[PDB]
Amino acid sequence: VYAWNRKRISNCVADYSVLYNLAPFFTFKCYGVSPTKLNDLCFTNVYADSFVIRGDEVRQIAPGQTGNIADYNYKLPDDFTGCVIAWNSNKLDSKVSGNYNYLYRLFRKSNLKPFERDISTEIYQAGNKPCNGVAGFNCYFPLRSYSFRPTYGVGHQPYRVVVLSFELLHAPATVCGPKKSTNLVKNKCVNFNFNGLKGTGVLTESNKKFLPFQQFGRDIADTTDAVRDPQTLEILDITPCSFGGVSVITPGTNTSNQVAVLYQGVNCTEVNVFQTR
Amino acid sequence: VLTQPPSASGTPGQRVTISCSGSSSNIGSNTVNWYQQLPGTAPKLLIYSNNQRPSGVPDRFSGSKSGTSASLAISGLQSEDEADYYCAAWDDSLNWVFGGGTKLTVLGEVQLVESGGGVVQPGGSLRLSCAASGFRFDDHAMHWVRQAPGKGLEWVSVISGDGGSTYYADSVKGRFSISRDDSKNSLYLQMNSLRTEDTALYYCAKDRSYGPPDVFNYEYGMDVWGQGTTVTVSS
Amino acid sequence: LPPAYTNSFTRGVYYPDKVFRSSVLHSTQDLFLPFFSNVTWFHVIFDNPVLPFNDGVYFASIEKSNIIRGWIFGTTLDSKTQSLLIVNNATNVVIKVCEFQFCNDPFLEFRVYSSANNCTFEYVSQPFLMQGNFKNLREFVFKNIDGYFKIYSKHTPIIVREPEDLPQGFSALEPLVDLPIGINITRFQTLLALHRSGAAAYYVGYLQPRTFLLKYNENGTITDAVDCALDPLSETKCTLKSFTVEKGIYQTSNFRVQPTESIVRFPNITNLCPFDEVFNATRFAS
Amino acid sequence: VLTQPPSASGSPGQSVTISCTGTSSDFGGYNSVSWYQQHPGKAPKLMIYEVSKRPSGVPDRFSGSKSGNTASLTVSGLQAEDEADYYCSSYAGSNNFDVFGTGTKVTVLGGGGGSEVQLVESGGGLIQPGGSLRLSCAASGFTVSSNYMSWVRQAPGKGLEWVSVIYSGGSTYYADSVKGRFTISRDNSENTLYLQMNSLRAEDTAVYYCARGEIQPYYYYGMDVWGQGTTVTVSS
Ligand SMILES: *[C@@H]1O[C@H](CO)[C@@H](O)[C@H](O)[C@H]1NC(C)=O
Ligand SMILES: *[C@@H]1O[C@H](CO)[C@@H](O)[C@H](O)[C@H]1NC(C)=O
């Protein structure tokens, strides 16, 4: 809690649905947004901050609260858009040999700034005396270790708490989330949403030699004609859907009522039957 | 508030899909819990945290939390699966909203017993007792889940294993006092301002978490129930 | 050093976007290098000035093996603001937008800087970005937009062993990196591999917002490009989408002489106010 | 609420070995059970803080091992003339007051801090019911603005209980008895630290004690120094 990581993670597809099945977490409260809508929001960089506290201290990790750990080791302002993911770790962080490894900085002079890490080891000076380093009656160790033991009960067990702070500064967002996909359909007029390029057409097989850096493709006069498959490299062709004009040939409503229907621009095989120019 | 089919149907051999709809304030920010109750006997936990299942519950049940709604699935139902299914979720407004019940009818070891009921004079009431036998009461929380005869279930109050902060329902707030003691496994719930609308069973439900179900929004559940007394005030 | 200057021929026409075009003429309007302009002839035979980065630059290098490697793009090159130290180490390229100010001088071992601050990007690109009388020319169009530091590149193995000068021939540049880091930059600093233990000379042009008509080949590559303000003939080739102008007279854009001075004449000053008689008296009022 | 024996007088100084049961756990987290010897008149004095390593004092009272679920403070062989009350502290859960125990009469016979830092109070003689009275414990020695001090009240017959806890600079937690009607306010950072009554509800008649150190999360602090209290004597 006095030296917590500040991992700045970016340039990834943050799939938060996977985090619900990695480890048996015991707390997944998110204050900012909902996890269902979180997978559809881009972010610049996520700050992962992890620490270990007791079971009775997990309530102290909140956007604004006092306590021995809430204002002395880690404080969260009233704008936290992440989560308070935490889980008990009483399977590998508790052995009967003396757990004099952690600490919680019981002594302090004032409340620390929210989202601040104070890596210090100087002897706590309780005023009215210059302490150049001494341990008696005026200046003591401002650090005190925990007493985590395996043969204990829940509430005073090692609980690993990891928060994921989100931020959106004046920089383009890197991490957005997981993007799904669908099976390709060929020789059929369907809709497409390839990398923002939306439209409708018949995705056919072309023989165009695209450059290794080009992704989209247009025509002589401002019309998309072919795009590159976002999956494994394949050169397709986007031709517009089946459209045409309908004309009725009629000998007149004076001898009979039989009419003929002419569809313009249709190979017949895309609607007796005759195929003319 | 949770929307649940009041009385669905189904045929043997195939599978059905019981759903539970809820807003993003209760289900969107927490995990739904599915409870199964046979007609006549005490309820029992079926699915907790939407991903895991207890040791007694076989693989014949499955649950999903796609979106803001929960979906149940029973692959290969039989006559033994003819029971009431209730959805429960902890809302962010310090409350525990339960479902209505699903009549999925198809026509082809620690004891948690409690007592302290009996008909009393309206206006006032008596204390509600509870007990157990060697189950580490300090490391578990307790709930009061009453059930009117023939009606559904609803959450009354909760006490955490630490014994500090406690929460009550929207109707039993103020006039109820839940507390424990340093003695053996017990739970004391005093009721005040009786309005004669309390004909239920007052199940002394055992949980598995330690703190109140507001900070642990992924482990909160409900362990094996207990045989409750039938308190009928009837004014 | 007295930096010389050379006439930059038709070179530096990069792909504006990623769109396949076959046998067409695309008239784009963007930041390009004006044809037949002046480019400084900084020779690396010692030299490391600070160039102004207004809206985009065109860097060149005719080094032999490893003379010119790295870029020190930044705004102030101080510890207050961030910077960019894209270098080309042994078969790798390290790209960090960390705010490493300096140590003593941009020379190079990572002897370019010696400090430690907070960083924002560590995109370590593994693929590096970089015959007796056969030199090697490497061109890079550096352009910055609201949310992307786009960097183009092209490597052409020139053959002629003439005095050091830009060759004759059209050669587009292919994008390789699309760093989405934002930063306000304005200064350009270069550095060479010292290794003490006519060599090379880098050309640094300047881009300007202009219109260029580019010709795409049947394969999908740009074969040539024509500017629109270089001569009365280029304007004719821009107003008509064809590089072969027939014989005759064609009406191009119109000209209008903009004014120079600005006069504002108002009526004569008269009919003053009697306030001068008010603020000067003996007995004023009660 | 803890469990302590009402009295203990049989076999004086041979098999007394008083303790405090009613825990039913492993003392929560930090296994630090303190023992306070409240003597009639002056303020109580610290006897032992941990299960061992007794502080500078009488050496005939040690071996306070945690047997079963209770700290059995071995008091045999101490003496045969004492008139005081032993109190034990436990239940170190997060934000849980009333850590003291009931009155245990450990009188073996029955019949037969001053200059350390400072000891001052307000002397609330004939306190008007309600109003707002301020009580201070100005300390010319230890800093009255950096250390963790507390306020504990006790009434005739009833035992002690946690009434006020104040951390270094940013915590003003109140006990469950006042539930909010008590507002702690620190005085000047270099003069003293006082309290505020804020319209008492006739239950604040108990005498107060401003301790320089925490009770349940007790730290060594070099020495445990208390101060004499004053009688409120409400007239509601
Ligand atoms: C993309 O993913 C597919 C499926 O795993 C894989 O076959 C392909 O090689 C990957 N790379 C490209 C070229 O899209
Ligand atoms: C129509 O379809 C037939 C059979 O596929 C094909 O041979 C013919 O070339 C097509 N003509 C047009 C106009 O599409």
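Residue numbering in chain A adheres to Swiss-Prot, whereby the residues present occupy positions 350-620, 641-646 in order.
Each residue, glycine too, has its Cβ placed from N, Cα and C.
The annotation that Swiss-Prot gives for the naturally occurring variant A:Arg408 to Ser reads: In strain: Omicron/BA.2, Omicron/BA.2.12.1, Omicron/BA.2.75, Omicron/BA.4, Omicron/BA.5, Omicron/BQ.1.1, Omicron/XBB.1.5, Omicron/EG.5.1. Looking at Swiss-Prot, the entry for natural variant A:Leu452 to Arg says: In strain: Delta/B.1.617.2, Epsilon/B.1.427/B.1.429, Kappa/B.1.617.1, Lambda/C.37, 19B/501Y, Omicron/BA.4, Omicron/BA.5, Omicron/BQ.1.1; Contributes to cellular immunity evasion and increases infectivity. In Swiss-Prot, the entry for natural variant A:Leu452 to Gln states: In strain: Omicron/BA.2.12.1. The structure shown retains the original residue. Under its natural variant entries, Swiss-Prot includes A:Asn460 to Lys with the note: In strain: Omicron/BA.2.75, Omicron/BQ.1.1, Omicron/XBB.1.5, Omicron/EG.5.1. Here Swiss-Prot describes A:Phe490 to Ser as a natural variant; the accompanying note says: In strain: Lambda/C.37, Omicron/BQ.1.1, Omicron/XBB.1.5, Omicron/EG.5.1. According to Swiss-Prot, the natural variant A:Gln613 to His carries this note: In strain: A23.1.
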Neighbouring CB atoms within 10 angstroms of the CB of A:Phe490 (variant position), all protein chains considered, total 14
Nearest to A:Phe490 (variant position) by Cα distance: which of the variant positions A:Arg408, A:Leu452, A:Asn460, A:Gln613 is it?
A:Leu452
A:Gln613 (variant position) versus variant positions A:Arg408, A:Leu452, A:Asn460 - nearest by Cα
A:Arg408
Please list, in sequence order, the residues in the chain of A:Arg408 (variant position) that are at least six apart in sequence and whose C-beta is under 8 Å away from its C-beta.
A:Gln414
Sorted by position, what residues of the same chain at least six away from A:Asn460 (variant position) have a C-beta under 8 A from it?
A:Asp420, A:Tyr421, A:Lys424
Validating a neighbour-count step here. Other CB atoms within 10 A of the CB of A:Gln613 (variant position): how many?
9
Taking all protein chains shown into account, the Cβ-based neighbour count within 10 Å for A:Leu452 (variant position) is 16
Sites among the variant positions A:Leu452, A:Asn460, A:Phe490, A:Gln613 close to chain D [C-beta, under 8 Å]:
A:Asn460
Residues from the variant positions A:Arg408, A:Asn460, A:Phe490 that lie close to chain B, Cβ under 8 Å, in sequence order
A:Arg408
